[PDB]
Amino acid sequence: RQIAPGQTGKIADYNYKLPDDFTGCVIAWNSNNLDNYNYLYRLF
Amino acid sequence: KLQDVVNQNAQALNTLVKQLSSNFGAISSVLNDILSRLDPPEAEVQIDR
């Protein structure tokens, strides 16, 4: 849910943000069948 | 006639200034509230109103 214009949260605030007039698409699927604490994100 | 023309100019400017106090359906009529209470992507819809 963070991966959109006009959202907020640790990713949407500190790591990776889309412009308020972003022109495109977001695509997702679960990766549990491939993924193991190897993936990191920003908290400060 | 002259006092009427002065009164019409006064009523027009007085109305025009009073409109700043009105919401037009925004969350506040104080522009500085909208710009501080809400985040810009949310706030812009109220400000555009």
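Heads up, chain B uses Swiss-Prot numbers, so what you see runs 947-995.
According to its header, this structure was worked out by electron microscopy, 3.6 Å.
Every residue, even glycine, has its Cβ placed from backbone N, Cα and C.
Feature annotations, courtesy of Swiss-Prot:
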VARIANT   B:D950 to N  In strain: Delta/B.1.617.2, Mu/B.1.621
VARIANT   B:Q954 to H  In strain: Omicron/BA.1, Omicron/BA.2, Omicron/BA.2.12.1, Omicron/BA.2.75, Omicron/BA.4, Omicron/BA.5, Omicron/BQ.1.1, Omicron/XBB.1.5, Omicron/EG.5.1
VARIANT   B:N969 to K  In strain: Omicron/BA.1, Omicron/BA.2, Omicron/BA.2.12.1, Omicron/BA.2.75, Omicron/BA.4, Omicron/BA.5, Omicron/BQ.1.1, Omicron/XBB.1.5, Omicron/EG.5.1
VARIANT   B:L981 to F  In strain: Omicron/BA.1
VARIANT   B:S982 to A  In strain: Alpha/B.1.1.7
Pairwise CA distance, B:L981 (variant position) versus B:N969 (variant position), rounded so that it is a whole Å: 15
Provide the three-state secondary structure of B:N969 (variant position) computed with DSSP. coil
Rounded Cα distance, in Å, between B:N969 (variant position) and B:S982 (variant position) is 16
Cα of B:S982 (variant position) to Cα of B:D950 (variant position), in Å and rounded, measures 43
Do any residues at least six apart in sequence from B:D950 (variant position), in the same chain, have a Cβ closer than 8 Å to its Cβ, and if so which, in order? none
Including all protein chains shown, what's the count of other C-beta atoms within 10 A of the C-beta of B:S982 (variant position)? 10
